[PDB]
Amino acid sequence: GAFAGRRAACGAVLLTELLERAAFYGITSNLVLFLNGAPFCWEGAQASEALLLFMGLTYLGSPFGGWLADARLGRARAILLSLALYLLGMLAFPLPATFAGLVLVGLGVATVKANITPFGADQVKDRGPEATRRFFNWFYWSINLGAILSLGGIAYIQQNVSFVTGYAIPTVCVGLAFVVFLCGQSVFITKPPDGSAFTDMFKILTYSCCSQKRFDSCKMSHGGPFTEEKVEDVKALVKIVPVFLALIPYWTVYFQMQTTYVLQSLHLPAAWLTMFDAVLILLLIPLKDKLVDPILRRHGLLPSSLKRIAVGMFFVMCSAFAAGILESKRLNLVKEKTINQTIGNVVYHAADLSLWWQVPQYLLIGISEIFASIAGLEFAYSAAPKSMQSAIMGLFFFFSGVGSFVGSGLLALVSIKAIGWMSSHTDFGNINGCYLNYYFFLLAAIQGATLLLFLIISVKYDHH
């Protein structure tokens, strides 16, 4: 009965999210390749910088998207405006203009990502937190399904017809999402926030900050016009911030592992490797949702989101250790024979080893994801105040982007001449004379330290 009733609205929201994710992954799958192979052939550095700027704008727009959704507008209306801007920007690709289109697409996706999760989360808030947890599980499953569908269909229909349609496919998807969402609204009534006074909440926050400049906060605000709700929201946000601060290195390690696993698998369509992870997720989310959760319900072992994030961090560390061991074995084997292969239009030298040895580590990462990210989202919805859930989601996405940037900086920094772990990394391939195993071991050590710090912070937070 918990999932009955608004099932149609939940399915519509999941379909819209799937279409949005498919369009985004279609955009990001071969943007650099399309720009390089286009008649306006730029340099590799120029395309890389454009992609990095696009990703940074998408990461940065999420807090402002949540701010715009929370203030002077609703949630569904802000989603509609964001996806309209997304469609308008995406229409430019099949046709300075490129910069404007990238800006529009980035703003649209940043607002959509920041606003879709809180809306669907509050849509099922009628029942207990278990309904929200199941909704988040199916939300992540739909995201992965959309990723797989895009990364397959792009190549599936790219060969049949002209390549322009390859970029026209996401746009149509966006349009479809638009229509679906519109229809959903006609029967949504998913407890619309109707946020009008929430704008004042923002200025109240500033007033509280002024009260800081002019448990000190509680006693100071008791005398003034600072009714307990806003003070408790400020306290909750203050408690939340260190969690994200500790989670930033986790996102750094996550993105670095995502890049390095593909880079290593290249030496055993290039996007299919990434699909592997998603495929594993598509296999793991349902089974767990039907088996892992009930058993705890039988034993009363239901942990907090922080404990599940810690378990995910432990699985990440185990996967990093396994990847390091596999890289060491591959380096030991490769010092005797090499095999020349071609992927796309690039020649790579790979060791005489099967590709299935990547199955264990990937599997571990999958478990970590199904134990961590979703749980974090639940926390991102649970501890956040009811007034500014979208702002909290936007800040979380911004912190994830900052972690990704820190990971890229660390990857650049572990390539200095004094380090000596890699010298052919500047070249496209020939990672045979490199030391990626040491990089994996360093990532595992950093993950362990971050896990310990997060455990301490989680214990301190749960004590209060």
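Quick note: numbers on chain A are straight from Swiss-Prot, i.e. 28-122, 155-273, 296-349, 365-560, in order.
The way this entry was determined, per its header, is electron microscopy, 3.7 Å.
Yeah, the Cβs are placed from backbone N, Cα and C, and that goes for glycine too.
According to Swiss-Prot, the mutagenesis experiment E44 to A carries the following note: Does not affect interaction with TASL. Non-local contacts of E44 (mutagenesis position) by the CB criterion (under 8 A, 6+ apart in sequence, same chain) comprise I175, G179, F198, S201, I202, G205.
Where Swiss-Prot documents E47 to A as a mutagenesis experiment, the accompanying text is: Does not affect interaction with TASL. Sequence-distant neighbours of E47 (mutagenesis position) (same chain, 6+ apart, CB under 8 A from its CB) are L110, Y113, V168, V171, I175, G205, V233, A236.
One entry in Swiss-Prot concerns the mutagenesis experiment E465 to K. Its note says: Abolished transmembrane transporter activity. Abolished interaction with TASL. The number of other CB atoms found within 10 A of the CB of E465 (mutagenesis position), across every protein chain shown, is 23.
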